[PDB]
Protein chains: 6
Amino acid sequence: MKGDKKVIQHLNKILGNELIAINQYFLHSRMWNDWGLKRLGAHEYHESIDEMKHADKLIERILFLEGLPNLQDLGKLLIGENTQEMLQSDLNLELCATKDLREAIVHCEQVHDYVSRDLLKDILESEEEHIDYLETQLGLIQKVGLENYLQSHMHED
Amino acid sequence: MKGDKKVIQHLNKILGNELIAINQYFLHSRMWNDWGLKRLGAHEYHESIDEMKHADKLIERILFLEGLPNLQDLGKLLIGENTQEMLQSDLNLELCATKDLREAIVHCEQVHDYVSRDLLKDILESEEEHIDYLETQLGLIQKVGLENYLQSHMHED
Amino acid sequence: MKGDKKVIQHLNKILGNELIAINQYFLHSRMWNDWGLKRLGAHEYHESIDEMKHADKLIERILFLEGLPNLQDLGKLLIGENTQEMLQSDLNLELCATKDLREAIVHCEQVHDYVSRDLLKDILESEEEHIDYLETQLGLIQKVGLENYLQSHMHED
Amino acid sequence: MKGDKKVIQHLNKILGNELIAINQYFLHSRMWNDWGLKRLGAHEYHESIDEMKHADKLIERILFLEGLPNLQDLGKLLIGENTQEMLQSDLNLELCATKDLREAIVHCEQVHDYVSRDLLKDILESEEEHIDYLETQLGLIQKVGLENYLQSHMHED
Amino acid sequence: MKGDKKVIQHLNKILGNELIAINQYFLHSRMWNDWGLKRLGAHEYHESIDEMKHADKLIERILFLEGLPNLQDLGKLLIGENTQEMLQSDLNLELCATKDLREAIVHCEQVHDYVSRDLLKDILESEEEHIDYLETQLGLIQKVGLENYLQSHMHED
Amino acid sequence: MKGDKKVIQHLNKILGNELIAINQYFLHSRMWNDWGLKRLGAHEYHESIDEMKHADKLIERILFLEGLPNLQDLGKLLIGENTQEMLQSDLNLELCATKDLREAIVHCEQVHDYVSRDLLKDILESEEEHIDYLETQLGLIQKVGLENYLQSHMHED
Ligand code: HEM
Ligand code: HEM
Ligand code: HEM
Ligand SMILES: [K+]
Ligand SMILES: [K+]
Ligand SMILES: [K+]
Ligand code: NA
Ligand code: NA
Ligand code: NA
Ligand code: NA
Ligand code: NA
Ligand code: NA
Ligand code: NA
Ligand code: NA
Ligand code: NA
């Protein structure tokens, strides 16, 4: 097989994180929709779709490298019970995800798998953009108050 | 006459429920417009129109089955005095309506009037969607506060 | 409250007449459709819709004047059993309606509610147009014969 | 084979009913065209085509369930000698068809073949619409007289 | 009646052959579709439709000639169990059909029914085109092999 | 909570089945793409997307009924090693899925949750269409041979 065994392990680890995020964000989206917070529901749906696209790219890369993609192992979804908790749970997930991404990029560089590194760097940039969004939302709750913040997310853009 | 007599009684009971809802929702709509809560007035107008369309389908079915549509009996309207009472009154009415719809479907199934059952199931789905809307609105009043909730319904979409 | 109490009583009386006409004409429409007299069914549907629009305007005016619109009390629907009887019943209803309208306009003029008077005059003109239609139809039954008259109303325009 | 054997027997019974209706309605259509009653000929042609489409759906379902569609058995056509007999013969056929459809739906429900039930319910709704049309036509012959009724069906819509 | 009695018998015989072909080809079409041989299924559907159009023309001619079209008697459908057998069965049917057509044309010429002859000649040309198609398909099975032939008819044109 | 507790258990069981199918079909799709069987990869991708849409509808219904959607439990994926095993594994999964769907519909009917029944019937129809596709593909491998079947799925439609 052409792929480095540890690269493939790293890519399967990142894929596992994507699978958690897909489901966590999809459920959070539909919870916000059920509550009538449609702007949050829509944004979170798009985050879930973005993670689905990252998972696809990882699966394709693992197969090219002649590894076996692991879609069987689903780690812990941490579903919040209110908007603040859901935003914070998403942020905790992305803090974990970006740490694993950096560790994977280090190893790809070490064994000269520069195309896998580039793939992972693109995912990392996407996850840092999500962190920016999440930190901003939690900050806005403090600046405008929770009731106003939720009011501002009732109606879709 | 081709229709089952108890089917026709059930269809007239549902029709009676639709007639209450048409008038209650239409008056609630115009009360919201009078108060300047135009987004609530618009939504409630459309709920009234939807009930008018259900009444039409029931009337057509009753006549096909050679029954007499009952447009004469108008049950009690429970008109609320403020937004929270109006939403809750609509919700109470829909909970009664869906109970009667389920009882009518049971009977249609028993006598093999499958086309009447299908008509009633479509109405039931519409009324459950209205229950979803109403529970969501009452929840938003709690989450964003009454003053913000009303503010968000001043201007039309 | 800004409205004259007796004006509001008159407007609620007219509204009550509109509510009868809405339902009577809607059922007559669907009866003609069930019988295959689609041109009559279509015309009568449009009369029912026109009365719905008059009811809306009355409700809005009553609320502006700080009265309570009465959508609870539904008077007697007189449903005909054949085309001649249905046309005559509609005409009897409009004869009653136009008398109440004239009495309401007299009172509005007396207390200087000229905007309510104008609203009622517009409804009155609409109801006199319906009387013209109804008298014409009953006259055509005599001039062309009942069978030809019904034949001419089988197919929609 | 995946299909329930009695479900397949019921679907073939309905298919047999569709085959009678296709041929009876097609011949009635062309008889009306021969007589110059082109509006009746056109309507009846479309009824024949609708039955052809139902037969197609039944054939497809039977093959999916691994049964043998029965296009070989053609039951009795009851061809009328004049317009009133042809309409009544079509009505008699539809009353038989809807009885068999209800019996088939009962059995599908009992063995949990819910997709076959749904197919049959859609056919049933179509056949009840045809019953509505036929009863309406026979009623119009009484209301406008036979000669006027036929006159109204000379020219196409 | 204006028509020659034996001409009408011949036209009813041809009509009987069309009714067999309609059903045989329709079922063969849907069998090929069930098997995923969609190009064969589509071609055979169009053959069934073409026979339906021939049946229509025969019915119209028989009625003009003041005969009674026979849509009651359905002869034997010979449904094949695999592609080779279905193609050969269709060919056997067309060999029978074209013989009956030639015999009918002889009789039409004899009694000077030249318009019926022309109608039948047009049907005959259509059936010879179908024979050409069928012989060609059976020849291609021999030239390219059965597996390749079926492969080439999986996907629609 | 408005929902029947066993209805919610059934809806979560179906949701669990959808989650297995999403992942199994997505990986099978990308395995086919890796092997250059792009038409199979495309078809299987669309099957995965369809299951995603069913999962969405189930999640929305569970939340409306005030249950907790279970996106955490992922049952066993049975990933095939070649095309014939992958198709058969998908078929085995769909046979399990339709058994569970029928059991869920039985329960919904018993407790009068007719809107949940209708949702499940629509999913069931989709899964039976997939069974039709899968049985057809396995049949084509037998009819055209494995090498031809795979050749026919190299290039996209
Ligand atoms: C038997 C009771 C009623 C029935 C069956 C009925 C039926 C209908 C139908 C079928 C429409 C057309 C809806 C569409 O296709 O969009 C309509 C429109 C409407 N209805 Fe009713 N209606 C009823 C009573 C009322 C009442 C009591 C009111 C007011 C107090 C009302 C107000 C209206 C208005 C404002 C419209 C829209 C008219 C327009 O097109 O401008 N309806 N109704
Ligand atoms: C097994 C019995 C039959 C089946 C399943 C069948 C099926 C069909 C279908 C699916 C269509 C297309 C309809 C559409 O999508 O609009 C059609 C068209 C048609 N059928 Fe049939 N048919 C059957 C028998 C017959 C018979 C016995 C006749 C005449 C005696 C007939 C006359 C026609 C005609 C004239 C058309 C329209 C053709 C055109 O497009 O010009 N069919 N049929
Ligand atoms: C809870 C599980 C999932 C749900 C509810 C879900 C839901 C959805 C929905 C609703 C769509 C839009 C479909 C449409 O309207 O066409 C979608 C698209 C998509 N999904 Fe999922 N999904 C799930 C898991 C996954 C997984 C695990 C993957 C990949 C391993 C995936 C890959 C994709 C892809 C590639 C798209 C198309 C994205 C695009 O528009 O470019 N999904 N998903
Ligand atoms: K605010
Ligand atoms: K006349
Ligand atoms: K080949
Ligand atoms: Na930020
Ligand atoms: Na005001
Ligand atoms: Na809700
Ligand atoms: Na006049
Ligand atoms: Na003629
Ligand atoms: Na009727
Ligand atoms: Na040839
Ligand atoms: Na490759
Ligand atoms: Na199949």
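According to its header, this structure was worked out by X-ray crystallography, 1.6 Å.
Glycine is treated like the rest: Cβ placed from N, Cα and C.
Annotated Fe(2+) Fe1 binding site per Swiss-Prot: F:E18, F:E51, F:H54, F:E127, in sequence order, evidence recorded as experimental evidence. For F:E51, F:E94, F:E127, F:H130, the entry in Swiss-Prot reads Fe(2+) Fe2 binding site, with the evidence type experimental evidence. Annotation comment: Swiss-Prot describes F:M52 as heme b binding site, evidence class experimental evidence. Residues or ranges marked as K(+) binding site by Swiss-Prot on the basis of experimental evidence: F:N148, F:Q151. For the published mutagenesis F:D34 to F, Swiss-Prot gives the following note: About 30% active in Fe(2+) oxidation and storage, diiron-binding site does not coordinate fully, decreased overall flexibility of the BFR, partially occludes B-pores, see Fe ion inside the B-pore. Here the residue is the original one, but Swiss-Prot notes a mutagenesis experiment at this spot, F:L68 to A: Assembles into normal BFR with wild-type ability to oxidize Fe(2+) and store Fe(3+), 5.2-fold decrease in rate of iron release from BRF, greatly reduced affinity for Bfd. Here Swiss-Prot describes F:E81 to A as a published mutagenesis experiment; the accompanying note says: Assembles into normal BFR with wild-type ability to oxidize Fe(2+) and store Fe(3+), 3.2-fold decrease in rate of iron release from BRF, greatly reduced affinity for Bfd. For the mutagenesis result F:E85 to A, the note given in Swiss-Prot is Assembles into normal BFR with wild-type ability to oxidize Fe(2+) and store Fe(3+), 5.5-fold decrease in rate of iron release from BRF, greatly reduced affinity for Bfd. Listed in Swiss-Prot is the mutagenesis experiment F:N148 to L, annotated as follows: About 70% active in Fe(2+) oxidation and storage, diiron-binding site does not coordinate fully, decreased overall flexibility of the BFR, loss of 1 ligand to K(+), reveals more Fe cations bound inside the BFR cavity. One mutagenesis experiment catalogued in Swiss-Prot, F:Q151 to L, is accompanied by this note: About 70% active in Fe(2+) oxidation and storage, diiron-binding site does not coordinate fully, loss of bound K(+).
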Just checking, which of F:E18, F:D34, F:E81, F:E127 (recorded positions) has the fewest C-beta atoms within 10 Å of its C-beta?
F:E81
Proximal residue to F:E51 (Fe(2+) Fe1 binding site) among recorded positions F:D34, F:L68, F:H130, F:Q151 (C-alpha distance):
F:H130
Would you kindly determine which recorded positions in the set F:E18, F:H54, F:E81, F:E85, F:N148 have their Cβ under 8 angstroms from any Cβ of chain E, listing them in sequence order or replying 'none'?
F:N148
Here are some mutagenesis positions: F:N148, F:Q151. Which one has the most Cβ atoms within 10 Å of its Cβ?
F:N148
Identify, in sequence order, the residues in the chain of F:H130 (Fe(2+) Fe2 binding site) that are 6 or more apart from it along the sequence and have a CB within less than 8 Å of its CB; answer 'none' if there are none.
F:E47, F:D50, F:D90, F:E94
Specify the count of other C-beta atoms within 10 Å of the C-beta of F:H54 (Fe(2+) Fe1 binding site).
22
Among F:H54, F:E127, F:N148, please name the recorded positions whose Cβ is nearer than 6 Å to ligand 2.
none
If you count the other Cβ atoms within 10 Å of each Cβ, which of the recorded positions F:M52, F:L68 comes out on top?
F:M52
F:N148 (mutagenesis position) to F:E127 (Fe(2+) Fe1 binding site) - Cα separation in whole Å:
27
By CA-CA distance, flag whichever of F:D34, F:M52, F:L68, F:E81, F:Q151 among the recorded positions is nearest to F:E18 (Fe(2+) Fe1 binding site).
F:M52
Where the distance is taken from Cα to Cα, which of the recorded positions F:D34, F:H54, F:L68, F:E127 turns out closest to F:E85 (mutagenesis position)?
F:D34
Relative to the Cβ position of F:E85 (mutagenesis position), how many further Cβ atoms are located within 10 Å?
13
Measure from each Cβ of the recorded positions F:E18, F:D34, F:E81, F:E94, F:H130 to the Cβ atoms of chain A, and list in sequence order the residues where some distance is under 8 Å, or 'none'.
F:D34
For F:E81 (mutagenesis position), what is the secondary structure state per DSSP, taken as helix, strand or coil?
coil
